[PDB]
Amino acid sequence: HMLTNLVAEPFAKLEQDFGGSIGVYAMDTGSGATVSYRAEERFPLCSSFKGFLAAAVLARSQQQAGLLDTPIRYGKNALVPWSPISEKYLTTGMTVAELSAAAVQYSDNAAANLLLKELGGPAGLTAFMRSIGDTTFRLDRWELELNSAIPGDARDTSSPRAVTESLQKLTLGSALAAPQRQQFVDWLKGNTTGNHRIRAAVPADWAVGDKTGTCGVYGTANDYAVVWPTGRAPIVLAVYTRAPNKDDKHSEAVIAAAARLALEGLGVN
Ligand SMILES: C=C1CS[C@H]([C@H](NC(=O)/C(=N\OC)c2csc(N)n2)C(=O)O)N=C1C(=O)O
Ligand SMILES: C=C1CS[C@H]([C@H](NC(=O)/C(=N\OC)c2csc(N)n2)C(=O)O)N=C1C(=O)O
């Protein structure tokens, strides 16, 4: 409770300057210390649901040994805006594992919808999150409609706290079997879209796995990550933003600054 109080005023100043709302939850898995700022409020998931989507795929692959290497063929109608990987394999298809890595590491939208189909749609991903004890997460729509980020709309949202709690269960806890857990971590470590967010806030020698989200409207963007200080227990954190006007721009610098404040509050230099 006191760590949250240490950074309450700096967080309020950061979000005042940003012109919107910032939600942060961070947990030191070594001490159990946490820092919260609007951590239980709902923010749009945007692209960040794709990390949990890949985790749900891995969970299913624990029972279906052939799932990850199953080839998925798709037509041009499957390609939606921002499919930088899947468009290069339109004429060949890709495996479920390749689609998952593309959804995580490039935010590939065609890949994300194809995987959602394999899981039974937004309700199927929501069901997976319930199965690990997350009662907050909800996915309701497909790409790209899920990015509307409408103020007050609970569709396709979660809270920073629930995002962090579910991330910890999947990457460090027992929600996935050990081989699948390491694959999820490896996919997150290989993300290419987050160099200016949580990654910009940590020392160069720390290992980081993250998944970003960018709705493109309402100043709504986010990032969640597991970070490993060298020789120390990992930290799990989530930073989500939104703003009142549709034309309001998101800020990667604000996300990185919020991550820095969270780590400062936890006392990790
Ligand atoms: C934030 C969203 C959610 S997706 C929705 C939709 N738009 C598209 O699916 C789209 N092109 O559709 C011609 C698109 C999304 S990203 C890109 N490069 N293109 C719609 O027109 O209703 N609208 C918005 C919004 O911007 O307000
Ligand atoms: C950094 C990226 C790459 S672009 C990807 C994508 N988002 C959009 O193309 C988008 N605005 O991007 C400025 C959008 C969607 S609807 C609308 N009106 N705008 C996605 O939704 O996956 N996401 C992220 C990420 O942070 O992972």
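Numbers run from 1 along the shown chain.
Just so you know, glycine gets a Cβ as well, placed from its N, Cα and C.
The active site, nucleophile feature in Swiss-Prot is assigned to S47; the stated evidence is experimental evidence. Neighbour density for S47 (active site, nucleophile): within 10 A of its CB lie 29 other CB atoms from the protein chains shown.
Secondary structure at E145 (active site, proton acceptor), as computed by DSSP, is helix. Feature annotation from Swiss-Prot assigns active site, proton acceptor to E145; the stated evidence is similarity to another entry.
In sequence order, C46, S47, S107, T220, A221, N222, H250 are the residues of the chain that are 6 or more apart from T214 (beta-lactam binding site) and have a CB within less than 8 Å of its CB. According to its DSSP assignment, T214 (beta-lactam binding site) is in a strand. Annotation comment: Swiss-Prot describes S47, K50, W82, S107, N109, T212, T214 as beta-lactam binding site.
The secondary structure of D156 (mutagenesis position), as reduced to three states from DSSP, is coil rather than helix or strand. For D156 (mutagenesis position), the count of additional Cβ atoms within 10 Å of its Cβ stands at 24 [all protein chains shown]. The mutagenesis experiment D156 to N (Swiss-Prot position 178) is recorded by Swiss-Prot, whose note states: Reduces thermal stability of protein.
Compute the center of the Cβ atoms of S47, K50, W82, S107, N109, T212, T214, which mark the site for beta-lactam; besides them, the chain residues with Cβ within 8 Å of that center are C46, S48, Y106, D108, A112, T193, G213. For ligand 2, the neighbouring recorded positions among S47, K50, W82, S107, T212, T214 are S47, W82, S107, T212, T214, by Cβ distance under 6 Å. Cα-Cα distance from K50 (beta-lactam binding site) to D156 (mutagenesis position): 12 Å (rounded to the nearest whole number). The Cβ of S107 (beta-lactam binding site) has 27 other Cβ atoms within 10 Å, all protein chains considered. Among the listed binding-site residues, namely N109, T212, the Cβ with the most fellow Cβ atoms inside 10 Å is that of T212.
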